[PDB]
Structure formats: structure tokens, C-alpha cells
Amino acid sequence: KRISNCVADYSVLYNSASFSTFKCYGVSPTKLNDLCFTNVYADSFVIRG
Amino acid sequence: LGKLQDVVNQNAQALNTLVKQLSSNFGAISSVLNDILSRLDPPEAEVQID
């Protein structure tokens, strides 16, 4: 899925605790916001523990 | 004039190479340290600045 042309909003992304893994690669979750990217993609799959 | 021109050309080209040296990654993932500083957390940032 391609997402573009909008205000990125990850406040609910890190303020929640239902997730199990939130370690980001290269970009840091603290500096994730206030960064202007050209395009952002999102893949999704179901895998085992 | 040959003698008077090399002493200026060598200095100018050495200064140009010194300027161009800031455009190299030097084995890192980026050239400017500000990109890492504004992108990475401080523990991972300090390695790239080092």
C-alpha cells in the first residue's frame, strides 16, 4: 500500500502498548516524526511467533 | 610564467580537494553529520559522528 500527500500522524503509533515489537531500523522512533519523506509504504502479513 | 603559476595552482587545487573531502561518506552511510543527528538516536548517532 502506498501512502502520500498527508500529515503523517504516529502519536497513536507509539502511545499505544498493544503491539509487541516497536524497534525501528535506521530511522529512530523518537526522530520518526517532524521528518518529511517523499513516499511511505506499508506491507502487511501474518507470520508465526 | 611557469614558476609563479604552479605555486598558486597547486594551492588552489589542494583547497578544492579539501573542500571535496567533505562530500565523501568515508565508509559511513551519509556524508553530512546533521542527517544522522536529525535521524538517529544519540547512541547510534555518536558512532557515525566518530
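Chain A is numbered as in Swiss-Prot; the shown residues are, in order, 356-404.
Here the Cβ of each residue, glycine as well, is placed from N, Cα and C on the backbone.
Note on A:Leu368 (variant position): other Cβ atoms within 10 Å of its Cβ, all shown chains, come to 13. In the three-state DSSP scheme, A:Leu368 (variant position) is classed as helix. One natural variant named in Swiss-Prot is A:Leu368 to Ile, and its note says In strain: Omicron/XBB.1.5, Omicron/EG.5.1.
Other Cβ atoms within 10 Å of the Cβ of A:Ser371 (variant position) number 9 in total over all chains. Record note (Swiss-Prot), natural variant A:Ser371 to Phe: In strain: Omicron/BA.2, Omicron/BA.2.12.1, Omicron/BA.2.75, Omicron/BA.4, Omicron/BA.5, Omicron/BQ.1.1, Omicron/XBB.1.5, Omicron/EG.5.1. The unchanged residue is displayed.
For the naturally occurring variant A:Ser371 to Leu, Swiss-Prot gives the following note: In strain: Omicron/BA.1.
Around the Cβ of A:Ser373 (variant position), 4 further Cβ atoms fall within 10 Å across all displayed protein chains. Look at A:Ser373 (variant position): DSSP puts it in coil. What Swiss-Prot notes for the natural variant A:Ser373 to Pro is this: In strain: Omicron/BA.1, Omicron/BA.2, Omicron/BA.2.12.1, Omicron/BA.2.75, Omicron/BA.4, Omicron/BA.5, Omicron/BQ.1.1, Omicron/XBB.1.5, Omicron/EG.5.1.
Non-local neighbourhood of A:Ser375 (variant position): empty, since no residue in the same chain at least six residues away has a C-beta under 8 Å from its C-beta. In Swiss-Prot, a natural variant is listed as A:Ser375 to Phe, annotated with the note In strain: Omicron/BA.1, Omicron/BA.2, Omicron/BA.2.12.1, Omicron/BA.2.75, Omicron/BA.4, Omicron/BA.5, Omicron/BQ.1.1, Omicron/XBB.1.5, Omicron/EG.5.1.
Under its natural variant entries, Swiss-Prot includes A:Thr376 to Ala with the note: In strain: Omicron/BA.2, Omicron/BA.2.12.1, Omicron/BA.4, Omicron/BA.5, Omicron/BQ.1.1, Omicron/XBB.1.5, Omicron/EG.5.1. Cβ neighbours of A:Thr376 (variant position) (same chain, under 8 Å, six or more residues apart in sequence): none.
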